[PDB]
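Everything on this sheet refers to the single structure shown next.
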Amino acid sequence: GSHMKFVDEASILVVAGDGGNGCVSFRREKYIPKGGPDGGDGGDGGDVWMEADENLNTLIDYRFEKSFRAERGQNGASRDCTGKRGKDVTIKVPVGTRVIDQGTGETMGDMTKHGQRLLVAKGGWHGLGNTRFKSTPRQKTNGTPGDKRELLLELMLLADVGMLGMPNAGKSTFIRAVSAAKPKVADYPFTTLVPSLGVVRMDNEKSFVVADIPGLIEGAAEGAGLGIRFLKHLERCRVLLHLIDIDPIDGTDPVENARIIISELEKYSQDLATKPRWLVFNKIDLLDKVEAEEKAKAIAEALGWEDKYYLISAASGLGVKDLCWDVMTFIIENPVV
Ligand SMILES: Nc1nc2c(ncn2[C@@H]2O[C@H](COP(=O)(O)OP(=O)(O)O)[C@@H](O)[C@H]2O)c(=O)[nH]1
Ligand SMILES: [Mg+2]
């Protein structure tokens, strides 16, 4: 049966801090009688931690920043003054992220709940100052090196945003235009004719997954099991975008097309049909600006659609970034609960 999965992947480098070094010193004070060793120990190096964050949706930021370095521990000083510990680094990933050690290929951990932490690079240990060698010792040790590790990060992706619409509305054009990356498909016998998913990156820590719903529900290569598995994680889907070709040359009338799409949606699933749904009119580049607005207002009027709708050209980019920021806003404002 149906096993297709979409997997987000990133490879990053994590480097913990080295230990600070030990110090060699002695108290040589005029009436305070002895030689007295007094060199302090170094500080331990800083650690690298991964932390699960339920507000992140994808691993997209780790395609761009790929290297993380915690701080070296401080050297020891006189008066048995032990060096300050090096500062830690925490790297945030979505809930569901599996963390693999790419050197050894072993799974280090799975980030299954909010605020959960995983140590991925242990900092070096402090050097010892001469005070530790006592029986007037002139020896000290250096701090040990911080772990250096390449991590493979893997995350099964579920749709945050669904596209709806007729064939040739511009759904895959839209998806490809907004996508910073295409996730890899796993457990699917074929390699062609995959439904369209994309990861949208708006800015740091601000991303979402967009999917073409008809590709998923039509059991095109995987059969009817795929749409059921889509429905299984529907709670991750915050909003649907009903994409409408504003002037179909195919002669078709946008109002009736819109009605067929709605009706098919309601038949398939009542939860899917009650999701927030926004009208988005596409291919406005073909028309003059004011004419597009008329045509759109008229279609909205005829559907009894009272909400705000959008006008865009998925081809040229007109209105697309504004739409994506409104989707990002909605997402940030409606976390899954
Ligand atoms: N002129 C124009 N053509 C578009 C726009 N969006 C999509 N198209 C074209 O319409 C056709 C259908 O788009 P596609 O993304 O394949 O539709 P889908 O079937 O909904 O995935 C393609 O030839 C696109 O290049 C647009 O904003 N303007
Ligand atoms: Mg297509």
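Think of each number as a place in line: the chain as shown, counted from 1.
Yeah, the Cβs are placed from backbone N, Cα and C, and that goes for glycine too.
So that you can see what the record holds, here are the features copied from Swiss-Prot:
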type    : residues                                    : note
BINDING : 165-172, 190-194, 212-215, 282-285, 313-315 : GTP binding site
BINDING : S172, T192                                  : Mg(2+) binding site
DOMAIN  : 159-332                                     : domain 'OBG-type G'
DOMAIN  : 161-283                                     : domain 'G'
MUTAGEN : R28 to A (Swiss-Prot position 25)           : Slight increase in accumulation of pre-50S ribosomal subunit
MUTAGEN : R63 to A (Swiss-Prot position 60)           : Slight increase in accumulation of pre-50S ribosomal subunit
MUTAGEN : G96 to D (Swiss-Prot position 93)           : No effect on persister cell formation upon overexpression
MUTAGEN : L158 to Q (Swiss-Prot position 159)         : Increased sensitivity to HU upon overexpression, supports normal growth, no effect in mazEF/relBE or tonB deletions
MUTAGEN : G162 to V (Swiss-Prot position 163)         : Increased sensitivity to HU upon overexpression, supports normal growth, no effect in mazEF/relBE or tonB deletions
MUTAGEN : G165 to V (Swiss-Prot position 166)         : No increase in persister cells upon overexpression, does not induce hokB expression, supports normal growth
MUTAGEN : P167 to V (Swiss-Prot position 168)         : Increased sensitivity to HU upon overexpression, supports normal growth, no effect in mazEF/relBE or tonB deletions. No effect on persister cell formation upon overexpression
MUTAGEN : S172 to N (Swiss-Prot position 173)         : No effect on persister cell formation upon overexpression
MUTAGEN : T192 to A (Swiss-Prot position 193)         : No effect on persister cell formation upon overexpression
MUTAGEN : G215 to A (Swiss-Prot position 216)         : Increased sensitivity to HU upon overexpression, supports normal growth, no effect in mazEF/relBE or tonB deletions. No effect on persister cell formation upon overexpression
MUTAGEN : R236 to C (Swiss-Prot position 237)         : Increased sensitivity to HU upon overexpression, supports normal growth, no effect in mazEF/relBE or tonB deletions
MUTAGEN : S313 to P (Swiss-Prot position 314)         : Severe growth defect at 42 degrees Celsius. Decreased levels of some ribosomal proteins, altered PTMs of others
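Positions of the features from Swiss-Prot, shown on the structure.
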| residue | record | CB count, 10 Å |
| --- | --- | --- |
| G96 | mutagenesis position | 18 |
| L158 | mutagenesis position | 21 |
| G162 | mutagenesis position | 25 |
| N168 | GTP binding site | 14 |
| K171 | GTP binding site | 24 |
| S172 | mutagenesis position | 16 |
| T191 | GTP binding site | 7 |
| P214 | GTP binding site | 22 |
| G215 | mutagenesis position | 21 |
| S313 | mutagenesis position | 22 |
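DSSP assigns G162 (mutagenesis position) to a strand segment in the three-state reduction. The closest partner of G96 (mutagenesis position) among the recorded positions, by CA position, is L158; the full candidate set was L158, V194, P214, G215, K283. Residues from the recorded positions list (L158, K171, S172, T191, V194, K283) with a C-beta closer than 6 Å to any atom of ligand 1: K171, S172, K283. In the three-state DSSP assignment, the secondary structure recorded for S172 (mutagenesis position) is helix. For the pair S172 (mutagenesis position) and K283 (GTP binding site), the Cα-Cα distance reads 13 Å.
Residues from the recorded positions list (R28, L158, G165, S172, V194, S313) with a C-beta closer than 6 Å to any atom of ligand 2: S172. Least crowded of the recorded positions (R28, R63, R236, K283), judged by neighbouring Cβ atoms within 10 Å of its own Cβ: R28. Among the mutagenesis positions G162, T192, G215, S313, not one has its Cα within 10 Å of the Cα of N168 (GTP binding site). Using a 10 angstroms CA-CA radius around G215 (mutagenesis position), the recorded positions that qualify from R28, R63, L158, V194, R236, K283 are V194. Calculated from the flanking Cα atoms, the unmodelled 4-residue segment between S135 and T136 spans 7 Å. Ranking the mutagenesis positions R28, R63, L158, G165, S313 by the distance of their Cα atoms from the Cα of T191 (GTP binding site) places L158 first.
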